[PDB]
Amino acid sequence: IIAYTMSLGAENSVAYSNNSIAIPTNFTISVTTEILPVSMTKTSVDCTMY
Amino acid sequence: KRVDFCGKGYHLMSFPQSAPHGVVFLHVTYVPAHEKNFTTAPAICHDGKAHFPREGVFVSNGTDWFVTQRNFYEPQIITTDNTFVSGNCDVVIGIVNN
Amino acid sequence: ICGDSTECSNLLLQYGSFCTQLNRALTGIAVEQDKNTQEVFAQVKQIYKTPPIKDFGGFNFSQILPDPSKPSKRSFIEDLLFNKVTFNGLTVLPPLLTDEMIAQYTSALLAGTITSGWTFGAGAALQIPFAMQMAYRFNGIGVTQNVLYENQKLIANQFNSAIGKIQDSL
Amino acid sequence: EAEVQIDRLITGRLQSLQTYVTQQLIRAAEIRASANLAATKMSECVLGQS
Ligand SMILES: *[C@@H]1O[C@H](CO)[C@@H](O[C@@H]2O[C@H](CO)[C@@H](O)[C@H](O)[C@H]2NC(C)=O)[C@H](O)[C@H]1NC(C)=O
Ligand SMILES: *[C@@H]1O[C@H](CO)[C@@H](O[C@@H]2O[C@H](CO)[C@@H](O)[C@H](O)[C@H]2NC(C)=O)[C@H](O)[C@H]1NC(C)=O
Ligand SMILES: *[C@@H]1O[C@H](CO)[C@@H](O[C@@H]2O[C@H](CO)[C@@H](O)[C@H](O)[C@H]2NC(C)=O)[C@H](O)[C@H]1NC(C)=O
Ligand SMILES: *[C@@H]1O[C@H](CO)[C@@H](O[C@@H]2O[C@H](CO)[C@@H](O)[C@H](O)[C@H]2NC(C)=O)[C@H](O)[C@H]1NC(C)=O
Ligand SMILES: *[C@@H]1O[C@H](CO)[C@@H](O[C@@H]2O[C@H](CO)[C@@H](O)[C@H](O)[C@H]2NC(C)=O)[C@H](O)[C@H]1NC(C)=O
Ligand SMILES: *[C@@H]1O[C@H](CO)[C@@H](O[C@@H]2O[C@H](CO)[C@@H](O)[C@H](O)[C@H]2NC(C)=O)[C@H](O)[C@H]1NC(C)=O
């Protein structure tokens, strides 16, 4: 078991210039999921029985 | 059209699926890739006038200069139909002769 | 509620588990706070950096970019904000993310939006000169890029004056 | 009778602690709503034009 300092991620310096742009030449299609709860169990309680 | 609301990237469509106490969304998104680097100029000087692109951007692979769309590389020759004129070019910072 | 007393503990024992759920709720609150911070600030895949030379068509972001000279690596406005605003069985736990990491996230986000526009939010960052990005945004709001390319200097001066006024007012 | 006095003290302190926990829960819910709004604003008005 090793304890370390977490790293925020990778690091790059994008090559900015005042007369240069980057344009994509290909593409991909991706499918992702997301899960959302919408309901919880319906319950009832009686006093005198409890 | 609101960014990152459903799917990481440009949104195309979605499909729902049931769940024991919830819902599951399958989001289909478009992600560009395989970028290339080019030289750019904001306007073109011709006959002393300035030309701007209707939709697209000027690029060049060293020479020639073409107009493309912003999300997919597809060069086309520059014509008076896909550009419009605005005054004489003396105030625009970045004009190139063509 | 007992303060290290044996008889008090024995008497409290016969009240059932009134204290497990309290700690459960408090731990849930703490985890929720950590998740809140993580999901609001961590929205970049990488950590970007501004180029050493800064010629953004006349726009001036010096008041907002981090200052390497200062040890905190925070901007002027962030330092102003931080300066302005100011046991019996209870403890306070430190947050998972230290302030330096939050400042680094903000710096990465701001460098990415200056250099690459909005492209880095969908895929990989693609560079573009700042004047062209502002032309794109004007085209977005319904005004032709002609206006920006003819009034660049005035627009930049107005932006700089506004940012200075914001600094002074704050 | 010392145990009766201790019982009074115990029930009072327990009631106070319960009240504190409930108030903290309410405040946490409100803060979570605010944080969700902030996350949406960061996603929309920083990474794109709204
Ligand atoms: C765009 O990307 C796709 C997929 O990444 C490329 O299609 C692949 O091309 C290679 C090269 O011949 C084939 O070996 C693969 O089988 C192809 N994949 C599929 C799913 O057909 C496509 O060539 C790329 N386009 C360009 C212009 O490079
Ligand atoms: C397009 O050209 C630029 C500039 O030539 C490339 O920028 C390079 O970036 C890497 C990584 O940051 C540096 O190590 C190189 O020194 C840069 N080249 C320079 C400064 O001339 C860029 O990688 C090229 N490709 C793309 C897709 O932008
Ligand atoms: C830039 O791309 C254009 C588009 O094809 C090139 O134009 C032609 O390229 C072919 C193949 O090299 C030549 O046979 C033609 O003579 C070119 N025609 C013209 C009018 O240029 C152009 O060569 C490319 N330039 C560079 C430096 O890559
Ligand atoms: C874009 O950046 C280049 C430098 O990368 C600028 O070129 C400088 O222009 C000034 C004024 O003419 C010269 O004094 C410098 O010597 C130039 N730099 C270099 C490295 O040659 C250019 O002005 C910028 N703006 C554009 C091209 O519109
Ligand atoms: C684009 O072409 C025009 C005209 O062909 C150039 O303007 C000339 O600039 C030189 C140098 O300053 C002057 O001596 C001439 O009197 C100008 N002619 C006219 C008609 O204005 C302009 O410099 C060219 N642009 C570039 C970037 O080469
Ligand atoms: C961007 O704005 C800052 C204002 O903070 C400018 O920094 C000032 O520069 C002047 C002239 O050198 C100094 O007298 C001030 O003391 C500076 N202010 C601070 C807080 O250091 C900066 O020069 C501007 N950028 C450009 C390129 O002009």
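In order, the residues displayed for chain C correspond to 742-827, 855-938 in Swiss-Prot numbering, which applies throughout.
Each Cβ is built from the backbone N, Cα and C atoms, and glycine gets one as well.
Under the heading of natural variants, Swiss-Prot lists C:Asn764 to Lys and annotates it as follows: In strain: Omicron/BA.1, Omicron/BA.2, Omicron/BA.2.12.1, Omicron/BA.2.75, Omicron/BA.4, Omicron/BA.5, Omicron/BQ.1.1, Omicron/XBB.1.5, Omicron/EG.5.1. In sequence order, no residues are near C:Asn764 (variant position), counting only same-chain partners six or more apart with C-beta under 8 A.
Per Swiss-Prot, natural variant C:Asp796 to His is noted as: In strain: B.1.1.318. Look at C:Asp796 (variant position): DSSP puts it in coil. With a cut-off of 8 Å between CB atoms and residues at least 6 apart in sequence, the same chain places nothing near C:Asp796 (variant position).
According to Swiss-Prot, the natural variant C:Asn856 to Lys carries this note: In strain: Omicron/BA.1. When secondary structure is read from DSSP and collapsed to three states, C:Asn856 (variant position) falls in the coil class. Around C:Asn856 (variant position), the C-beta neighbours below 8 angstroms that are at least 6 residues distant in the chain are C:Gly744.
For C:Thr859 (variant position), no same-chain residue lying six or more positions away in sequence has a CB closer than 8 A to its CB. Swiss-Prot gives this note for the natural variant C:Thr859 to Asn: In strain: Lambda/C.37.
Quoted from Swiss-Prot, the note on natural variant C:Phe888 to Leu is: In strain: Eta/B.1.525. C:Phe888 (variant position): 23 other CB atoms within 10 A of its CB, across all protein chains.
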Report task. Select from C:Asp796, C:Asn856, C:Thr859 the variant positions whose C-beta atom falls under 8 Å of at least one C-beta in chain A, and return them in sequence order or as 'none'. Result -> C:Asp796
